[PDB]
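Remarks on the structure that follows.
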Amino acid sequence: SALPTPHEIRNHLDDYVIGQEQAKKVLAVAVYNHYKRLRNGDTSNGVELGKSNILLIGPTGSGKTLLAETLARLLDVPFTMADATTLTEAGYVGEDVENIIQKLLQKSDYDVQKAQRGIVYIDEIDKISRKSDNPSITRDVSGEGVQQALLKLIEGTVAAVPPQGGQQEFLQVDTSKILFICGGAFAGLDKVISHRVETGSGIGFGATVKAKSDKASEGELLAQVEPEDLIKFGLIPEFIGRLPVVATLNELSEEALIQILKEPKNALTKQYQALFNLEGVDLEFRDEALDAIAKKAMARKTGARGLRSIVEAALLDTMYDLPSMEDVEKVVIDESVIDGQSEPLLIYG
Amino acid sequence: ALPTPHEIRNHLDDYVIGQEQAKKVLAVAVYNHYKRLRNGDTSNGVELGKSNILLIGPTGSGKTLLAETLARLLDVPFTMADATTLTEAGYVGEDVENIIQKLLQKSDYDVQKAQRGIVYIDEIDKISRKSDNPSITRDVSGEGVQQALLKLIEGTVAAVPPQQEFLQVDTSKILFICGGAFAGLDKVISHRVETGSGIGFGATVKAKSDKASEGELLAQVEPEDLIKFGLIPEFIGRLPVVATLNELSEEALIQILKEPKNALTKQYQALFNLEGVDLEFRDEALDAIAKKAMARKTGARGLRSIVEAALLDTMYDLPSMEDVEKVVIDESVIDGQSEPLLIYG
Ligand SMILES: Nc1ncnc2c1ncn2[C@@H]1O[C@H](COP(=O)(O)OP(=O)(O)OP(=O)(O)O)[C@@H](O)[C@H]1O
Ligand SMILES: Nc1ncnc2c1ncn2[C@@H]1O[C@H](COP(=O)(O)OP(=O)(O)OP(=O)(O)O)[C@@H](O)[C@H]1O
Ligand SMILES: [Mg+2]
Ligand SMILES: [Mg+2]
């Protein structure tokens, strides 16, 4: 009856996500505004309140997809996730844009009224970016073609969704009040921002030589992202315009990674503890080991996904012989094991 | 009594700002269509013909907004479509015949009313063929759609599902309107309007300072320019009158903030009112927002990003704050060096 305040929504997100406060507020505000719009569906005012789509930009592994999954748990309206890569322009073998609404209907029991007020997430939106360098000779059905088909969907159109099979009987869903959240790990966008901001070049005496250290980081550059930068990446102005709200996720730091190992509800350390717990052994990760794991992952530049690789390598040998071993009760992992100067100590008993 | 074009233009002003040619062409076109409906019999020997309109304008100019406003004050059936979803006959994609099907549904299957209506086709620039060269690989969503609509816009008989008795409907008296952004058309116009731009003393070098703007450049658009951008000449003929919207200016944007009946400021003010808090937008703050919006190049759509960006923090914590009664948005908040003043009741 009472719409949850954004603070409560953010608290729930923190249970699974660690950091990205700016993105959390945008998502919480969007849900609060969407709920208010739904609660005010009768338009008890003198205006036709519009929507504001979000664009979750950030380095791979920052938690863009994770946020969408967590939102679907605390959401009250229908929710659905999509993949821009499979989408293709109408009239081709590839999947059509209208398929997104079909999935949303399944979550709403094929209720047009319910599906007309849900939320939708489109992951890998950066992949459909038009190949600006490529000549405008062959229609980019997989890229620019998909963006052009989503212009009316985001703004609002009577999408034709199949009526659960086989012309006629085609359902008519209006995507006017549906909220869309696009996400994608834009690769190379930082360079575009650097040229527009750094503007450091030249070889002559009257030039401005810049040191490699003065160069900013991807996170810093991405923070100062502007729509002009997206145009060079491959996004048409008609597409970015429909997405006025833009959120940026910073690059997880070493300290933040240490929290990911445990703080998240399904944190990496907890996942491996259950694996060992069901087998009858206790798994403990020393705080010192977590620091080394985070440091190694910081170099792989693979986000939180790099943490799993470090744990697997350290526990690869243990998981190969531990099941055959007997009387093993607990396994302790120290920083030395992460570096390779020791092996996990086995507490027999 | 049929309404005069001035009345139609006045209604469009309530929701649109800074668009004279668009309103005039639409009002005149609608006025002519209304007169044709009044004399549908056309007893007079002369067989009065129709003139379709083509809308050209940058993003956030009001092309899709004008069509929506027209459907409210209109009396005959109206329909909106998307050229991207359309495809030539015999393919999984949507067919052009479905356009009349939606129009027929809006008239409760009234063929008489369907034969006299208006149809708006958005994203017409999308179907534009990538290149004017021969289509080695048939463009199902490109030339195919244009060729399929050649007879529909000009006028012919179309077969639509009854509800294989495909109901026959004539499209000779139905008005069709097309709209698109045509990203890059300005370059084509410049290549034609501007010539002799190369290296040399006798050549001309604008330096980008004197170069014509996108808005005025499109105002000088000619049919030949559209051919280079990619469009079948047969399709251009079906659209004799071409309306070109101008890029909104800083002053024009400031008016769109509040003048529209459903302006952005009003929408945000109503949103806070529904929660229980009052919102006030200062005139000085509006100008600052317009300046930043004019730099995004996204048209009116950029205003929503600036407003929500400044109110992002406020809307996140305002629902928790108690006793707050009104918020004052000053120009300092727009730049980001200040926080919206909070008034505690
Ligand atoms: N802040 C975070 N808190 C908790 N887990 C996180 C966080 N960031 C990333 N993860 C982990 O990331 C994994 C999911 O990948 P994630 O959603 O981060 O990728 P992505 O950035 O959306 O990918 P893409 O490269 O396709 O754009 C999950 O295991 C989740 O635990
Ligand atoms: N002059 C204007 N006054 C008020 N609102 C405007 C104006 N121009 C655009 N808008 C806003 O534009 C939105 C509707 O989209 P619009 O018709 O501008 O699209 P467009 O620029 O033609 O898009 P595209 O060319 O990509 O199809 C509405 O939110 C409307 O408020
Ligand atoms: Mg992802
Ligand atoms: Mg439009």
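Note that chain A is numbered according to Swiss-Prot, with residues 62-227, 232-414 shown in order.
Cβ coordinates come from backbone N, Cα and C, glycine included.
Going by Swiss-Prot, these are the annotated features:
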BINDING   A:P120, A:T121, A:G122, A:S123, A:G124, A:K125, A:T126, A:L127  ATP binding site
MUTAGEN   A:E185 to Q  No ATP hydrolysis
MUTAGEN   A:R370 to K  No ATP hydrolysis
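Packing around A:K125 (ATP binding site) is summarised by its Cβ count: 26 other Cβ atoms lie within 10 angstroms of its Cβ, all protein chains included. Within the group of recorded positions (A:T121, A:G124, A:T126, A:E185, A:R370), the Cβ with the highest number of other Cβ atoms inside 10 Å belongs to A:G124. Other residues of the same chain near the ATP site, with their Cβ within 8 Å of the Cβ centroid of A:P120, A:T121, A:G122, A:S123, A:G124, A:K125, A:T126, A:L127, are A:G119, A:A250, A:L314, A:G368, A:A369. When the Cα atoms are compared, A:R370 (mutagenesis position) and A:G122 (ATP binding site) turn out to be 6 Å apart. For ligand 3, the neighbouring binding-site residues among A:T121, A:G122, A:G124, A:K125, A:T126 are A:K125, A:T126, by Cβ distance under 6 Å. Residues near A:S123 (ATP binding site) in space but far in sequence (CB under 8 A, at least 6 apart, same chain), listed by position: A:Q81, A:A250, A:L314, A:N315, A:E316, A:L317, A:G368, A:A369. According to its DSSP assignment, A:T121 (ATP binding site) is coil. Annotated pair A:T126 (ATP binding site) and A:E185 (mutagenesis position), C-alpha to C-alpha distance, rounded: 9 Å.
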